[PDB]
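Asker: Okay, handing you the structure first.
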Amino acid sequence: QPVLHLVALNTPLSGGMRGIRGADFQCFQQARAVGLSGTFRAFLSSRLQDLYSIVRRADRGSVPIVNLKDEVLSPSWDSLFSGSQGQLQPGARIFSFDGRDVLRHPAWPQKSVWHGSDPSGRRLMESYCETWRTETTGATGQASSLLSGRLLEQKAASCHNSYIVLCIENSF
């Protein structure tokens, strides 16, 4: 049964992530540290990339999305970008690579997730912290409150905030 893992980085990050190459490298390093074999990319839109396109086309329609512990979060990647704003089922849990529940652990003081995307997973050039290069208070990035059970809520948040960053396995 194919599945794609959605896992959080071990620490929150502000909008200044050294760009998408920086965020992607963190996903690579942290997955490798725990023995995960798949290819993990940061769950973020950037200048040249829409979040929606990060998962291989063949795995977008019918491969369930699961957390680190293989608990099912969504029936497919496409389901998240239907316009529901990435609604997860109640009680859904998201774990970091080292096994901590991001909602129950104090290491993530703010339960919001950076994404820089609209509800269909397309890039928001005016709201992605200058492609994740700045943490200045005046700049914004599109983020979502995990407390509301959604991954793609449309909140423009100051880039100076330290939020949860997710990594998605790009293919089974």
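Following Swiss-Prot, chain A shows residues 1597-1768, kept in their order.
Cβ coordinates come from backbone N, Cα and C, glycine included.
Pasting the relevant annotations from Swiss-Prot:
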type	residues	note
MUTAGEN	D1666 to A	Abolishes zinc binding
Asker: Looking at Cβ-Cβ distances, which residues of the chain lie under 8 angstroms from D1666 (mutagenesis position) while being 6 or more apart from it?
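Answerer: Long-range Cβ contacts: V1599, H1601.
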Asker: Indicate whether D1666 (mutagenesis position) is helix, strand or coil by DSSP.
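Answerer: In three-state terms, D1666 (mutagenesis position) counts as coil.
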